[PDB]
Amino acid sequence: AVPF
Amino acid sequence: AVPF
Amino acid sequence: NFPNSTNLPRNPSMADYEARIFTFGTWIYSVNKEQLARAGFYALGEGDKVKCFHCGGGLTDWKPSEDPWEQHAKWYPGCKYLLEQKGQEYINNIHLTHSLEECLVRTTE
Amino acid sequence: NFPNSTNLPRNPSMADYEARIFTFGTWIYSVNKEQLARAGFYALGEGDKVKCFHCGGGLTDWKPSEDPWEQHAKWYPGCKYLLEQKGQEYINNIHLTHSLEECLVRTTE
Ligand SMILES: [Zn+2]
Ligand SMILES: [Zn+2]
């Protein structure tokens, strides 16, 4: 996943 | 440490 | 004693699981909803976006195969809710493994 | 279920804490005996030689600093007693750290  |  | 904020969640209205799973009504996403909820995450309703109720970290673009707990630690090691839940060795584990992968790929310059 | 080996100690007579501390009567050594005992080690009456009552692994030449549990997992990661006492992350962590060091050292060829 990727952070935001 | 060491094995024996 | 262990701080102000750290001690206190970024979104108390989401401290209880029940509160969090609900947010996952329509989960058309690969990742499991119960699991995210357990890991402290909830859905913002902006796609597969989620946010930990305590450290307030947000993740998105989840892959089918991903584990809520792992990416929580992979990205937000500092969350206290994480430390209480999964312990020290767990967190450091995830990070060491990454650190190792990096060094092993550094042989490739 | 666990195998022949594994489940079963190599020295049943030493499975108890008490049983082991009593071997460290005359402990003229740096490394703390109550600690050695807890990690599952018992003295062989041959210098600072100790052995795990389970996996049977033996350690010598302890340094003042050293933690029994670390050395235990560092050399005998596969001990069942150790897994029950310290869990997986611990063992795998003790080990990831080393692998990492070998890798950071390899930048020196
Ligand atoms: Zn968090
Ligand atoms: Zn052992």
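By the numbers in Swiss-Prot, the shown part of chain C spans 249-357.
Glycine too: its Cβ is placed from the backbone N, Cα and C atoms.
As written in Swiss-Prot, here are the features:
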{"type": "MUTAGEN", "residues": "C:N259 to D", "note": "Reduced interaction with HTRA2; when associated with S-314"}
{"type": "BINDING", "residues": "C:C300, C:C303, C:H320, C:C327", "note": "Zn(2+) binding site"}
{"type": "MUTAGEN", "residues": "C:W310 to R", "note": "Reduced interaction with HTRA2; when associated with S-314"}
{"type": "MUTAGEN", "residues": "C:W310 to A", "note": "No effect on interaction with SEPTIN4 isoform ARTS"}
{"type": "MUTAGEN", "residues": "C:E314 to S", "note": "Decreased interaction with DIABLO/SMAC and with HTRA2. Decreases interaction with HTRA2; when associated with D-259 or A-310. No effect on interaction with SEPTIN4 isoform ARTS"}
{"type": "MUTAGEN", "residues": "C:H343 to A", "note": "No effect on interaction with SEPTIN4 isoform ARTS"}
Cα-nearest neighbour of C:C303 (Zn(2+) binding site) within the listed mutagenesis positions, C:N259, C:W310, C:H343:
C:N259
Cβ within 8 angstroms of the Cβ centroid of C:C300, C:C303, C:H320, C:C327: which residues besides those meet this for the Zn(2+) site?
C:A287, C:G288, C:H302, C:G304, C:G305, C:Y324, C:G326, C:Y329, C:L330
Check C:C300 (Zn(2+) binding site) against DSSP and tell me helix, strand or coil, would you?
strand
Listed mutagenesis positions adjacent to ligand 1, that is, members of C:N259, C:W310, C:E314 whose C-beta is under 6 A away:
none
Least Cβ-crowded entry, counting other Cβ within 10 Å, from the recorded positions listed as C:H320, C:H343:
C:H343
To the nearest whole angstrom, state the Cα distance for the pair C:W310 (mutagenesis position) and C:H320 (Zn(2+) binding site).
12
Between C:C300 (Zn(2+) binding site) and C:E314 (mutagenesis position), how many Å separate their Cα atoms?
16
Out of these binding-site residues, C:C303, C:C327, which one has the fewest other C-beta atoms within 10 Å of its own C-beta?
C:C303
Nearest to C:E314 (mutagenesis position) by Cα distance: which of the recorded positions C:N259, C:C327, C:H343 is it?
C:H343
